[PDB]
Amino acid sequence: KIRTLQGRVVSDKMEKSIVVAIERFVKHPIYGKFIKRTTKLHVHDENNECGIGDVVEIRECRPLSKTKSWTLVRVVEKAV
Amino acid sequence: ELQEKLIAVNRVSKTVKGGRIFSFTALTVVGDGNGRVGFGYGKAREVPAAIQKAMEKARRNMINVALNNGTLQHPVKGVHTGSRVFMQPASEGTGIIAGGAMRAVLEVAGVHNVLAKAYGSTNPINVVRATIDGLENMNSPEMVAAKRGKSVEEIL
Amino acid sequence: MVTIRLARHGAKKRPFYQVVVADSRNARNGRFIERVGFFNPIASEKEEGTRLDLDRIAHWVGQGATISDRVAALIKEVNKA
Amino acid sequence: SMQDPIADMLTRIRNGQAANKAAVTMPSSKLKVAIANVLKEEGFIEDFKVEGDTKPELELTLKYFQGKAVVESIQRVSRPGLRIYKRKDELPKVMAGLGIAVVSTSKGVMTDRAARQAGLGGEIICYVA
Amino acid sequence: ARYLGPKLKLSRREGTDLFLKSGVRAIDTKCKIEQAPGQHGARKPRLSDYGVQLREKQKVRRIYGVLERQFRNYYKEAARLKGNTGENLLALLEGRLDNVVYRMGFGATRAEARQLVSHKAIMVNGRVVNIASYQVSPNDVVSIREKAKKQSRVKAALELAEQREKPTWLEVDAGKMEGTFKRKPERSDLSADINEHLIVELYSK
Amino acid sequence: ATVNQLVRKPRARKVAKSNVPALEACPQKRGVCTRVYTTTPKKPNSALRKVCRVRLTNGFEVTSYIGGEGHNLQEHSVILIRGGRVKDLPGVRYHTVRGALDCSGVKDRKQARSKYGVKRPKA
RNA sequence: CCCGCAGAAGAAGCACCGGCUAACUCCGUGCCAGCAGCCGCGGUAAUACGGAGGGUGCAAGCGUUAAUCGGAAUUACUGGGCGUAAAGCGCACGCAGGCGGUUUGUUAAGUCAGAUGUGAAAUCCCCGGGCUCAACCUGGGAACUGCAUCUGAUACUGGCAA
RNA sequence: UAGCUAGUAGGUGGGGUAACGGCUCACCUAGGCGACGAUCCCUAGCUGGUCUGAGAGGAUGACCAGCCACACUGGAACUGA
Ligand SMILES: [Mg+2]
Ligand SMILES: [Mg+2]
Ligand SMILES: [Mg+2]
Ligand SMILES: [Mg+2]
Ligand SMILES: [Mg+2]
Ligand SMILES: [Mg+2]
Ligand SMILES: [Mg+2]
Ligand SMILES: [Mg+2]
Ligand SMILES: [Mg+2]
Ligand SMILES: [Mg+2]
Ligand SMILES: [Mg+2]
Ligand SMILES: [Mg+2]
Ligand SMILES: [Mg+2]
Ligand SMILES: [Mg+2]
Ligand SMILES: [Mg+2]
Ligand SMILES: [Mg+2]
Ligand SMILES: [Mg+2]
Ligand SMILES: [Mg+2]
Ligand SMILES: [Mg+2]
Ligand SMILES: [Mg+2]
Ligand SMILES: [Mg+2]
Ligand SMILES: [Mg+2]
Ligand SMILES: [Mg+2]
Ligand SMILES: [Mg+2]
Ligand SMILES: [Mg+2]
Ligand SMILES: [Mg+2]
Ligand SMILES: [Mg+2]
Ligand SMILES: [Mg+2]
């Protein structure tokens, strides 16, 4: 019962870290239409157990660096 | 027992060899405080003759509408060539909130509490017909139950 | 020091105090934490001039909130009933 | 391309009413059957049936009272380009109660008058009056 | 403020009697009520809907002595209160202290009642009131003070009130110079010559 | 009209243009006269309108009509413009205030007296 | 705040009157002087200029000017249009993107219901109370359309499989 | 305003702050942000709220309250919870 977010992975070139393209379904305040405003983050990737195009679940932890504030807990649907 | 009213009087101008020929048009409305209501449009060289023709054509070609107590059964719209009208019922006390020919036709139609609005051109000739169409094409609980095969209490 | 005091409001010459718990650093009529009861010194009869919350005031006095002289006088008056 | 079969069904019904057609035929759907059930229960149509096993055709029998039609106004509130979701506290009332707002709720498809009693909202499919 | 000019002029402009005089004599015996004031009188004015609404509002304003700034607030209060806006405005106007005094009969004219209230000859529930727009509540008692209970004008007012029609919602004891406001007046208990629906439509323009 | 188009490019309110820009949102503005002269209006009107050229404190050099029958305005004077255009005068859009610091009120006028800065006649 | 003194005595002005907009006659003038927010008026009978009388609207305020919104459905999500008034790319292919036929099962993200925390107080509103009424202050409540979490529902969209 | 960024993105190891952190240093990877508008230009304190508008909305943030920045201008540090 810990607040977590699930999203794709876009880049793995950085050492021991990845990025997550969190996607959501937000309703427009004015026109009342549902859109997809994505959100990018920097997630710690100890042991580099991830890959590009993979679905991951993350967790909010202490800031590891200037842009790092999230860490992963597992990996699911390791599509190639 | 009728209450005839005059909405607008205009002056048209023909053109002939001699010059201009001027005629007068009159728009009138007739009502009785109940569902009976009608409109008339007359043209004549004299204002009294035009209004008399308008009254004669308005006393005939009348229409029947339905009111709950003194208001509209439900909000309703009316559309004509270049005039759009919206009119909804209200509570007893606020009166008639409308402008131009609308407040002159509803008053003789007997509707005492309504909120109305005009969108587009506000020409009296078109707005009177739009209001008449809007009052005609509105339904009552008994009328809608007669076609839906249910009861007024079941419809609510 | 977190304290319980009287913030003044109302029109001129007809004040109306509210017993609130706030830090001593903050202003009188500015920032506070909780509002506990009011006080109308010019109130007439058959009209309550004090509606303090004794349970809530004790909840803060047990944590360290001090009490002003006027607040203590009002507490004594309301306890005298 | 076809992207709104419910709206296609509503337009077929409206065109049949306009042309004084007794019966309307269309492809069948699990939601179209539910909508026709609500329409039949509310009396806007006489009956509905489905024929076939792999390519089911749904047939509706329209109702005409005193020579004219019954369904004077029929709209598609929610559309694929703009989905409409309203709670129970702000459910619409078509014609001040003389119309029906078909609502898909967590229990099924029902009118606004029946959904408010159950105390649940959902999607507003169409307005009929 | 208050209007200090002629009153029969306003009555002629409105086309009917507004009860701004004592009523000992008739209106025709004092002025030409059928003729509008000014050089261009003796002809019936031909007015539009806005004009007739303005005349309907001005008739009430001149009858009750209220001004536009104090009448718009009354209209706002009537609209804010639930129920018929037009009836609530009339009820609030009738709830004015000067109007209540005039209805009871302690003052021959509403202006006289206002003057008495200003000069502090009237108390409500034993407490004096110095405002001519005090809102009277049901079950209230309005009595004349001892210092001004021996007024020839204050007794001629009752002598004219007994000739005039009596209010149903009020009670009065002429011997004690006292009256009771029983209930809030209704629409049927007022005059039928005032079309209050012309004021709501005027103020919602 | 399409909801997607509205989301992508929003609906923009057309900008309102102020017809009195020299005042810089100020109702009244003091200035120094530069040239007072008569001007000929356009059709169908035919008259001679008193018009002064003024230089405000903000640096704007503009034009102002002079109302009333007669005036004492001259060069190197100081006036107070208020705003308001003259339609039959294509090129001036400002009015002056009578009874100003140096502008004198009109003479022998007893109607609409407040608009021309004339004192109440003793009676 | 209350009680005696004498005496109507010390206390009303502004704007407008051709239509829009409620309120007209006379006198001086003569496309001159001039008014003006728009239509516009004035070139010898001007209800439109200046003055007088009268009248109307407000009132210790009345007019003018600057700014915002409304009317303006005249940026239209609610709430508009593109044959001829302004509006369909000269025509096709096509990435991202937007949308998507039909059945079952499951997940329950959007959506739907309830609960908890919070959404400061002040302000709006409702029911009252107190300054001789009101403005003003004040008690309680509602509301703050939101956000986060949990408990669930599965009709629709979407994720997965067949 | 269609390309920006080299302490720049990350990692390892020291140093440093009351505390995590390129906050700083030495080295190693060439990455990071950006069409869902990076970068650049102009204007502007923000909110509870206020005005108008029935309503969605539009304008604005004076006085009451909360948050931030400043004390002639540009930087600096000590004492001190
Ligand atoms: Mg138009
Ligand atoms: Mg006043
Ligand atoms: Mg008129
Ligand atoms: Mg004038
Ligand atoms: Mg003349
Ligand atoms: Mg004149
Ligand atoms: Mg005069
Ligand atoms: Mg708009
Ligand atoms: Mg258009
Ligand atoms: Mg063309
Ligand atoms: Mg064209
Ligand atoms: Mg083409
Ligand atoms: Mg599908
Ligand atoms: Mg969910
Ligand atoms: Mg919820
Ligand atoms: Mg009270
Ligand atoms: Mg609050
Ligand atoms: Mg599915
Ligand atoms: Mg898709
Ligand atoms: Mg380095
Ligand atoms: Mg270390
Ligand atoms: Mg380190
Ligand atoms: Mg600034
Ligand atoms: Mg609007
Ligand atoms: Mg802002
Ligand atoms: Mg200085
Ligand atoms: Mg410094
Ligand atoms: Mg230190």
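Residues displayed in chain E correspond, in order, to Swiss-Prot positions 2-206.
Cβ from N, Cα, C; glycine included.
Here's what Swiss-Prot has on this protein:
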| type | residues | note |
| --- | --- | --- |
| DOMAIN | E:96-156 | domain 'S4 RNA-binding' |
| VARIANT | E:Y51 to D | In rpsD101; suppresses a temperature-sensitive mutant of release factor 1, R137P. Not a ram mutation |
Neighbouring C-beta atoms (10 Å sphere around the C-beta of E:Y51 (variant position)): 11
Where E:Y51 (variant position) falls in three-state DSSP terms: helix
Within the domain 'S4 RNA-binding' (E:96-156), residues counted as helix, strand or coil by DSSP: 24 helix, 12 strand, 25 coil
